[PDB]
Structure formats: C-alpha cells, structure tokens
Amino acid sequence: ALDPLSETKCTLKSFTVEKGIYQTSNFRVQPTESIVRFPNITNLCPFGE
Amino acid sequence: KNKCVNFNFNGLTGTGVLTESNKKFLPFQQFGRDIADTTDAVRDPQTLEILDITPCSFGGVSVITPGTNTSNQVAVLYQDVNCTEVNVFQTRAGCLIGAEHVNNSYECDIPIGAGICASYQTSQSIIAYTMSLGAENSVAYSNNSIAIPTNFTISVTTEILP
Amino acid sequence: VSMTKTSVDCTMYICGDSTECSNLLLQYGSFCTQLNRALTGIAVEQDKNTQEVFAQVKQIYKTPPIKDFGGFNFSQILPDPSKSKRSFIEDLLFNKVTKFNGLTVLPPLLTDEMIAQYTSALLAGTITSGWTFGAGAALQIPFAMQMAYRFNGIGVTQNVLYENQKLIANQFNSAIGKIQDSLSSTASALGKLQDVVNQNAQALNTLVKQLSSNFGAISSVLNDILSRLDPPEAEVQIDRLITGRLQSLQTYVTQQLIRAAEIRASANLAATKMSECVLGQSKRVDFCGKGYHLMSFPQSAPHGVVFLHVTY
Amino acid sequence: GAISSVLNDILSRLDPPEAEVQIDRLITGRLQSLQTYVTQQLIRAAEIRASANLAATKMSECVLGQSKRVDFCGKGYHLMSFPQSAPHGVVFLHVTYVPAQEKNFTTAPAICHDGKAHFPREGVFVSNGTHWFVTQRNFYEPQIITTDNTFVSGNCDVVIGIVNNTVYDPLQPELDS
Amino acid sequence: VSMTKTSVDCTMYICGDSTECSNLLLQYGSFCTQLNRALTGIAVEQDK
C-alpha cells in the first residue's frame, strides 16, 4: 500500500512482473453529505383554532 | 447536484449523483427504474422537476507497467470515469493519468483497450497513442505487370499447442 | 468471434456501501478472489480472440485508386472513407443486431473502426494480390489472373473464365444484391449473432434481479436488515443473504464459461476459416458453404464475423 | 461462517447439540470450494480436449503428410512439421516456404500464334522486356513457350487485352535438319 | 453426434405436490428459470 507499481507485485505474489495491465483494486468515493429528499409543509395541523 | 450524495427518501434508500434529466414523469408517479430493477431517476418532491440518479465514481484500479528489469515508471488508469471526477489523457475505458499523448502511432506493445496502447520508449517515459494495425503499404494494381519471387527463404516457425 | 467483456465485481454486488458486510464476506474464503480472477481471464481471452482471428496480416493494404477490377462492382464490399469508414454491407450488419451494481462493462481492444481497417486490408489483399499476401509478400497480381488458378484447384479448365468475361459479371454482380435484399427485409440470416445477444441480455439482467430476492432472509435490501435488526441478531439474516448471492454469482460465471466455450471453439474455427478459406484456396468440399470453393470475402460484424463466400 | 476452521476445535469446546450447527457450515462451505474446483477444472480441461482435437490434427496431417491448407500449419506454404516433446504439450517445427525478394515483370493473359488463343497449362506468361516467357506463380524461371506447356482453346476475338507471340515449336527445326 | 433430450423441471423435482414449498421457492427469485432455460438451450442444440 505504497504505490500502484507495488499493487501488481502483491497481487501475483511475485516480484518478477512482466508487461501488461492487471486489476489491482477498486476506486470508491465516500459520500460527503447526506441530503434528505422530503416534500414541503403539505398541510399544517389546526393548532391555531 | 453533481456530487456523490446519499439521498434519503421516505420509501427508498441509497446513494448516487443527482444531475439534470431530459425525461418527463407522470404527475402521479414518483419512482423510475431500469430494466433489471435499478432505480436511476426519481422526481423531486419539492420542485416539479426530473432528476436522474447517476452512480458515483466507481471503477477498477488498473495500472500499466513494464518489466521490473527495465524501469519503474507506471501510469494510473482509473476505469469507468472521466478526468474530472478524480499527463492527462481520456480513453473509452477511463481516465489515464501518467501517460503522455503522442500523435505518432507506433506498434502496440502493451494493450489498453478501444484501439489505444502504451509503450515505454526513449527521455524515457510511458506514452499514450492510437495503435497501428500494420505498416503503411499499397498494392500497385496493374493489368500488365506482376511480381514473381526469384529468391526464397526457408524459415522454420515454432507452434506450441497444449 | 468475441463476446461482451463483462467483469462482475463481488465487492459492490453483495456488499455495496456496507462495512459490516465486508467482515462477513472475507470469512467465506477466497471465493470473491477466485471469481474476480475467473472473469478477468475471460477478458484476456476476449482480447486474444479478436487478435488471433482478425489480425492475421502484419501490414495494412489500402484501396488502390484504380477501380476497374475486371468490370466487377466491388464498391459494396469496400468501405467508404467519406462516411466511420463503413460500407453499405457493413451498415446493414450493424443496424440489425438486437447494470451499475458491480457489473463493469469493459470496451474491447478493437472498436468498429479497427475491424473496418482490417476489413479494408484483407479485401484489398484478396482482390489486388490474391492469396500470396498471407503466405508471404503481396504479389501485385490483378484479379482477372488469380482466378485462373482457382478453377484449376477444383478441376475446371481456365478457358471458361476467358471466354465468358461478360457472363460472370452479369451473374456475380447480381448475387451481391440478393444478399442485401435478404438482410434488409428480415434479420433471419443473422440469427447466429442474435443468440449471443440473447445469451447476454438475459444473463446480465437476470443477475441484477437476484438482489431483489429474499434468499431465505427476512429482507432483500442489505441496508434494511442492518437498520432494523440487532447487530447480534442481523448476522443470521445477513449470512443467509450473502450465501444466497454467492450461489447466484457461482452460477453466473459457470454460465459465462460454458456458453463462452462454444465461442472460444468458434474463435478457433474463425481463426481457421479466415486463414484458409479467405487467405488461400482449399479443396475441402462444403467447408466454405454449399458449392465449390473459389474465394471468400469477410465483413465486419458486432461480436462476430460475416463471410461472403463465393461458390461455383 | 463458522466459529472455527479446525474440525477438532469445535467438537472439543462446544456441546454436541451445539457443535452440529458449526460443523455443517464447514462441510457445506468446503463442498462449495470443491464444487468451484471441479467446475473450473473441467471447463479448462474442455479447452485442453479441444486442443487435443487440434494437436492430434497437426500430428496426423501436417506431420504425417503435406497439407495444401494455407496458413493452417504456419505462415507460408507448409511442407513438413517436426514435433518435439514438451511438458503437458507439444512443440512443432513447421518448415514453410517464404519468399524473400520480388521483381516486377510484364505479364499477359494469353498469346496468339495464328488466330487461336493459347492458354498456359501451369503458370502464367511473363516477359523480360524483349521476349515472352512462361513461369509459375511461386518461382521465376525463363522457360521457352512450347505447345506442351500451353493449351489451345477458343480464338483471339473473345479475350480482351490479348497480345501476339510466336510459339516455339520443337517439331519445326527437327524436320528441317 | 447427439444426446437424449432430457428436461429436468425444478417444479415437480423441488416442490412436487407441496403447497408450503412454493412459498419458499419464490424467495430465490428466478433460480428455477435459470435452470429451465439452461436445459431448454440444450434441446435447441440437440436439434441443431
């Protein structure tokens, strides 16, 4: 977990790595803000009366 | 909008990216799914508009590297994303960071995909270019001139089959 | 020839956006590690099945400006550079061919332009050079002289072509239009490639529909079980959901290897047919279709190939 | 999914009414590991068996005979393959015929001696700029055009693009001498 | 050349004459549909 060059060596469990392209990991984006999608005040309770 | 957010509906949970849409829902419907049961567009309950649920920047982490006895330079290839949600070059498989775009088409040494390959040539750096399918040659068509070989070369090819 | 490069990841399929799911996923061994390497090995074979079939010539031969190839109408098989470089035959083959929960759809190594350049190179080598471009250097022999040896390989004297130079042009040019009238009217001739799409559109869509299944648990959504049940109590229902999705992923890669085994057997046949029937002359009866083998014209096709054989 | 990986660890710590749940998770878990192993090996062995139908074809046709199939046993005109031993496989040595150089010579579809169209029996007609010769498509050889290497069919009014040449008849100088 | 066409249905083999079995069989979704279409594809190839 230092560089993407080392991710190919630890995947194949060998230091001798030839040319090519190998899958190492997956890119994930953490959600920074959770927005609750709810409608507006659709009808207040009659507390005034 | 345009960010990986976590929407919280009254009867639907999940994460995604909200953006503009070109569809138009029915005035009584609120949900919208894909063919194989995948919710990708919902109606905003506050403002009567259509917003798509785009999945976030997910993709496999792939790298392009030569042999260990030659050099150590690499090129990061983030799949299924562009070069804006993350030596900048955009491919069909994803954004390639680390390689230099060269207009000269050379031989495909390390394949990437979609007609794009990379190679480590000499100063020495990994370049990105469209692959060449062969040498430039044109057969001269003539109805009164043919080419017949006078010299031959007996070559021995090696074929390996399991 | 090829198939759709689908790489389904078991990380976001069973444990999409969950932390406790990953702790209960690694305890089942390396089953997600083996299924990721199995689907990766298909994508290596999908990049090799395109190269070993199409890329048979080390050079690319361009279209000569002389179009008088013995009076034959070869404008239908050659691609139009003023159009992607596609022809009228390739346009009918592209428009007559009939998801983000861990399913990665990777593009192939060669797009539709790269196969069209291999089509423009192999058809230029077959007409303007004969069959010598595959065995060695492309001998600049015209199309009217290479057909004299093609008749001698099946036991026909070469005096038939020289005395009927106008009779072949009235029959061969009319047979090309019968192929275009059969593909534009219906898609029954292209059923060999539509079955590959039917084994992929019904395979990729059925895998996402298994997430809505209960699989013996109290719910289908993984977030619904964690947000309602206790963390010492939800582990019974979660482990029944991961094991239920593990058998769905085990059956998926099994169906993506047995059905692809016939494609890999056809890719070893498409590499054999294009090297023998197109790049040479064979004496095998009914190998390039019904009739005597004279030549063959390959065309581009989505995840396949179309051979326009010429029979006697 | 069990509490341990050793079969003797669960039976020595848990009760026999309670250890049977954890043992059955290990038996069903190791059965799917063998179910994945037999499935992955048999599909890969089917590719070996598909290669076994191909490797037996090369050692029966191209090794034990001269195949006329172009680009089936190597690039070029194959003559004879020499197989060698290999661990779980075979290594072939295909002897092919590959040309080296080429020369552009003037050709002709047919010639006219006295009105009839003479067609070549084997090969095509060539020319070095002065005289008209006949050779094959694979190797150039300045052979003299005779009646034995040609075929008489039709006339010279049908073939478009024909030339005129005198056929060297060996019967002519033998009778005059 | 060919093989005996045998279609094993997962309705009478899994839940043959049982009402409560079909309530738990539908919880797996289309798993029997994957097994029926796999054996149906053999019957198309046996005719080909």
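Following Swiss-Prot, chain B residues are numbered 535-620, 641-676, 689-728, in order.
According to its header, the structure was obtained by electron microscopy, 4.3 Å.
Backbone N, Cα and C define each Cβ position, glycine as well.
Annotation of the mutagenesis experiment B:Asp614 to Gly in Swiss-Prot: Increase of pseudotyped VSV particle production ex vivo. Increase of viral load in hamster upper respiratory tract. Produces more infectious particles when cultured in primary human epithelial cells; increases replication and transmissibility in hamsters and ferrets. Annotation of the published mutagenesis B:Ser673 to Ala in Swiss-Prot: No effect on O-glycosylation by host GALNT1; the original residue is retained in the structure shown. The annotation that Swiss-Prot gives for the mutagenesis experiment B:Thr676 to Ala reads: Partial loss of O-glycosylation by host GALNT1. Under the heading of natural variants, Swiss-Prot lists B:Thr547 to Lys and annotates it as follows: In strain: Omicron/BA.1. In Swiss-Prot, a natural variant is listed as B:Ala570 to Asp, annotated with the note In strain: Alpha/B.1.1.7. Swiss-Prot lists B:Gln613 to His among its natural variants, and the accompanying note reads: In strain: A23.1. Record note (Swiss-Prot), natural variant B:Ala653 to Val: In strain: 19B/501Y. The unchanged residue is displayed. Here the residue is the original one, but Swiss-Prot notes a natural variant at this spot, B:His655 to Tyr: In strain: Gamma/P.1, 19B/501T, 19B/501Y, Omicron/BA.1, Omicron/BA.2, Omicron/BA.2.12.1, Omicron/BA.2.75, Omicron/BA.4, Omicron/BA.5, Omicron/BQ.1.1, Omicron/XBB.1.5, Omicron/EG.5.1. Here Swiss-Prot notes a natural variant, B:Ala701 to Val, with the remark: In strain: Beta/B.1.351, Iota/B.1.526. Record note (Swiss-Prot) on the natural variant B:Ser704 to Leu: In strain: Omicron/BA.2.12.1. For B:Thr716 to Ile, Swiss-Prot lists a natural variant annotated as follows: In strain: Alpha/B.1.1.7.
Taking CA atoms as the reference points, B:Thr716 (variant position) and B:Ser704 (variant position) are 21 Å apart.
A distance of 24 Å separates the Cα atom of B:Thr547 (variant position) from that of B:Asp614 (mutagenesis position). Look at the recorded positions B:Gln613, B:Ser673, B:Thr676, B:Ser704 and count other Cβ atoms within 10 Å of each Cβ; B:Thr676 has the fewest. In the three-state DSSP classification, B:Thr716 (variant position) falls within coil.
For B:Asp614 (mutagenesis position) paired with B:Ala701 (variant position), the C-alpha to C-alpha distance reads 32 Å.
Closest by Cα distance to B:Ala701 (variant position), from the recorded positions B:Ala570, B:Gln613, B:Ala653, B:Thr676, is B:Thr676. Ranking the variant positions B:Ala570, B:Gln613, B:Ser704 by Cα distance from B:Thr676 (mutagenesis position) puts B:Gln613 first.
Distance between Cα atoms for B:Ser704 (variant position) and B:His655 (variant position): 28 Å, as a whole number. Less than 8 angstroms from a Cβ of chain D: among the recorded positions B:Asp614, B:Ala701, B:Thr716, that describes B:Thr716. Annotation for B:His655 (variant position): same-chain Cβ neighbours under 8 Å, separated by at least 6 residues, are B:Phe643, B:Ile693, B:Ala694, B:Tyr695. DSSP assigns B:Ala653 (variant position) to coil in the three-state reduction, outside any helix or strand. Using a cut-off of under 8 A between C-beta atoms, none of the recorded positions B:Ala653, B:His655, B:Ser673, B:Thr676, B:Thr716 neighbours chain C. For B:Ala701 (variant position), the number of other Cβ atoms no farther than 10 Å from its own Cβ, over all displayed protein chains, is 11.
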